[PDB]
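What follows is a set of notes on a single structure, which appears directly below.
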Amino acid sequence: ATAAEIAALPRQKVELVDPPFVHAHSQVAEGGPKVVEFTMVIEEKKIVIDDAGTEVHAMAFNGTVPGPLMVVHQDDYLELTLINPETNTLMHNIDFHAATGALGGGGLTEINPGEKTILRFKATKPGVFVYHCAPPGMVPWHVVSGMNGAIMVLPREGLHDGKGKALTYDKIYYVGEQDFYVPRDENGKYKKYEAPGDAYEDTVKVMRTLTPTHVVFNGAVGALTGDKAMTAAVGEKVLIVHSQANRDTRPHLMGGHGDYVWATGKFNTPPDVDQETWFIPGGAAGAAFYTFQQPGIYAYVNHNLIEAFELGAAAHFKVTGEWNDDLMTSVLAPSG
Amino acid sequence: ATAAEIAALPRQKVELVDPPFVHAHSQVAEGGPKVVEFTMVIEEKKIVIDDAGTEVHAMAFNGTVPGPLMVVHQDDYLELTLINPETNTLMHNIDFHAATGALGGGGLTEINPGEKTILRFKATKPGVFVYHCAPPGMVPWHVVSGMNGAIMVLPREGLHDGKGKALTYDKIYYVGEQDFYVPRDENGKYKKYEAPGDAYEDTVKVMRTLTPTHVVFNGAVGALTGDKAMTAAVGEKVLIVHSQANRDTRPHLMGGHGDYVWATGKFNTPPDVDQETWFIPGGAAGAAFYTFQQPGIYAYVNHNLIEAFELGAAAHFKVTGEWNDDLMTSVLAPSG
Amino acid sequence: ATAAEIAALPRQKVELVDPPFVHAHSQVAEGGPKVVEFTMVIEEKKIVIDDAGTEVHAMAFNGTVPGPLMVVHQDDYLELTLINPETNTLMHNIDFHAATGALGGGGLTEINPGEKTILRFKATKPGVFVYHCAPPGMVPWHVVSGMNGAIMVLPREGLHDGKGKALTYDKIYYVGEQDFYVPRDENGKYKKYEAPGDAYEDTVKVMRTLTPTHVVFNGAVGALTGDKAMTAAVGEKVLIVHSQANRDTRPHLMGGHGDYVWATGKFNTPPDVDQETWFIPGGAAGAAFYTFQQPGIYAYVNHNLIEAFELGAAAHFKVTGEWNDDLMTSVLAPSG
Ligand SMILES: O=N[O-]
Ligand SMILES: O=N[O-]
Ligand SMILES: O=N[O-]
Ligand SMILES: [Cu+2]
Ligand SMILES: [Cu+2]
Ligand SMILES: [Cu+2]
Ligand SMILES: [Cu+2]
Ligand SMILES: [Cu+2]
Ligand SMILES: [Cu+2]
């Protein structure tokens, strides 16, 4: 398309919502290609990640960890206005794995505190993709400080299974998984700092052990449980987008399955089916489609169970509806 | 199916056998859906996992690590009588990744020492699946103490490749891989404990390093070698089911390949072919089909060679038959 | 086929070239099956792997880490003359994952210093495959000392996509990734040793932590960056073969994608498409095909960003050509 042709395309301003919820959108494209506009303000802020009051100096796109899910359709253009407030202390940028050129846009979006930039790229490939900050020389530090999220580029005709039958979800949730490397003092106690820069040296030493101190969903232990549990009802079709910008993960819905799973996160690659536990490599996003069949509480976890239950990578789904005794039944309840 | 219809189905009691062997079964289902009955007693027992005499307080389904492979066909019902003897000290349960609802059955099978329970579920999806204990709040500890195994839900018409051609194995083995985290003393020597509870705190500390001290097949270093090496013959078709309930693995048959590999372990997902090394994420089971073409010894290993040869993840196959010089030949034996 | 037939096949000697480059070959086979002859001399030598003068006693096939890529076509025979000079101190051999029998040829090629051997095997399966030294009892030590490479067995009719359309590359690169485990003294300084054997004990201790001190491409930090960046032009089709003989990796082309990726490395397994980050398990090779669309510098990395930017797994591609503003454009450059 020419610059003129692009300039004539309809524009649509999208309002982002905080994970795990996703902004309003239509699975099947409404009309031809458009320039979908988004704006995100970068916020360097302290976040508490566990019940011991452990702090991380988060570098959050739109104020959240992970950054919000942006949804467009194949061949639409995504135009992001990215803002770095003067209240911040570091330079930041953004690299869209969904984009083509200049390090995913990282090379064209380096903004110091007080600056903003506007990047536009054509979403030529359908699927879920990670996006993350990548400042030359300080790439992993920003990413493991929570500066990453994902976007979903839906096929214009919506989702389909391997044989072309449409797959239409009732609900969609975005789970961003984050590995954190929090420094500890001589007494095994997590350290606190009053400036992001202050923790850099100590954090790099922990990062080099390749052993995170915490692995969490939506920025903190228990973030997606209890009251923030995701919800659904028997019969509902749910798409769960999951990303990990720096380290491998292996999602599993305890009590359910991934009926269709685009493990590589790319829609032109046929989905795997009937999955118990799928795999998403560090630096990628994946997506699982499941139709709930039983009511109750489900644990959605990274299935290295130490990472899920000792380090924090566990979320819950609360499902309403009628119990199905054909699928499962307690013939004899626990007894002497 | 209604309660009445399920009650009318035929029932077959199966006698389990210890890994790596698999109880008798038919690849192609004989007759219509059945309620297949299994019984397993849980044994908390001390086991030795290496030649030095290192001990682990195992939590073992049917007394073995891994628990035995249960085999059924799609749409059969699996009815498990699970017994927790009064001689044990902890509450246990079971989560079948093959099942739908109540955390894989975990929420309906919590039994204290002195109790039993009977759970029935419909095996609606074909493939190999992990099953493991999962007591709320103590999940990884039970699993990495060896309380896990797998089941195989065969398609009613047996296995087929991705294009529909039947794949019939001559024999099958089940290799359960287990990551152990054994505490060490100040001399770097593994510690022993009177009771399993005494080891909890020290073990959790090791677990948090995400670095196992041992990674073994069938419960111990070298368990599948020597007189217990697996066997085959040139021309023989072997299915190798492999599971890891907590940590990733990358099986490799040194000197051979994975002709057909359902790396995700799900039979409705076409198998990869001509594999050198496949990948099974923690929390899943996979299966590889191979027709041996050369006689001799083969090493079957987790291909992180440090894990295979330093930590214990290596098994052997002894293969009988005639050498094929077309496939391979020593043109010049080692010489000056 | 018949004994006479194999004897009558043409023999062709090929001259190897050092990675990341690849010796001359044709994508579509030229003529019928041939016995392709290669010769490699093993070199035990000290190499420097980082900017701090860190040393490793490398065990290098053909004097390079990784060993060179050998290219043949399906059903050709690969006949390797492997030489171990009297100047070396250890016994070595070679295991081709592409081969069938005798531990990939390892059982037939054990050569002490001062000896040579000639192995021939039929390349019956198409794909890229790892080859590595594997002396019984010291397999990981040789492999993590850099004694590994890969071969590519192209289909006789060249590469094709999942729909049968031909995929012809303009150039090919071979990126071998190596995890090193270098001992450090109590001050944190990397240790140096007089002979390879002297470092054995200290090295195995580091290996058991499953945490490499360095993860590099082409044998050293920055080996494929700056003046040694790989190159391409907009519109050019490039195949990137990647291997890791001992540990998992997750390649990503920053600013690009893997248009077609044989993640398992086997050509009879349809390639995944539009990949952002792919996954190659330890003990395997994979291949990605990409058509460059934008000029500039690209970072090709292992996407656990700590491994890429702190440990060394980052390479660069320098691409020439015209910028495509349709694909990506800076609507507003960084500004207050
Ligand atoms: O799904 N937790 O084992
Ligand atoms: O390639 N090691 O079994
Ligand atoms: O290519 N690093 O995001
Ligand atoms: Cu940043
Ligand atoms: Cu990236
Ligand atoms: Cu238990
Ligand atoms: Cu589980
Ligand atoms: Cu060697
Ligand atoms: Cu190998």
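Chain C uses Swiss-Prot numbers throughout; the residues present, in order, are 40-375.
If you're wondering, the header gives X-ray crystallography, 1.8 Å.
Cβ atoms here come from the backbone N, Cα and C positions, even for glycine.
As annotated by Swiss-Prot, Cu cation 1 binding site applies to C:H131, C:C172, C:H181, C:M186. Under DSSP, C:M186 (mutagenesis position) is assigned to coil, being neither helix nor strand in the three-state scheme.
Around the Cβ of C:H171 (mutagenesis position), a 10 Å sphere holds 29 further Cβ atoms from the protein chains shown. The Cu cation 2 binding site feature in Swiss-Prot is assigned to C:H136, C:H171, C:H342.
Quoted from Swiss-Prot, the note on mutagenesis experiment C:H171 to K is: Loses nitrite-reducing activity.
The annotation that Swiss-Prot gives for the mutagenesis experiment C:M186 to E reads: Contains only a type II copper atom and fails to catalyze the reduction of nitrite. Neighbour density for C:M186 (mutagenesis position): within 10 A of its CB lie 29 other CB atoms from the protein chains shown.
Of all the recorded positions given, namely C:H136, C:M186, C:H342, those whose Cα is no farther than the 10 Å limit from the Cα of C:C172 (Cu cation 1 binding site) are C:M186.
For the binding-site residues given as C:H131, C:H136, C:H181, the lowest number of other CB atoms within 10 Å of the residue's CB is seen at C:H181. With a threshold of 8 Å between Cβ atoms, the recorded positions C:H136, C:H181, C:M186, C:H342 that neighbour chain A are C:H342.
Among the recorded positions C:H131, C:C172, C:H181, C:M186, C:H342, none has a Cβ sitting under 8 Å from a Cβ of chain B.
Secondary structure at C:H181 (Cu cation 1 binding site), taken from DSSP and collapsed to helix, strand or coil, is helix. Reduced to three states, the DSSP call for C:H171 (mutagenesis position) is strand.
In three-state terms derived from DSSP, C:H131 (Cu cation 1 binding site) belongs to an extended strand segment. Here C:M186 (mutagenesis position) is positioned 24 angstrom away from C:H342 (Cu cation 2 binding site), judged by their C-alpha atoms.
Here the Cα atom of C:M186 (mutagenesis position) is found 9 Å from that of C:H131 (Cu cation 1 binding site).
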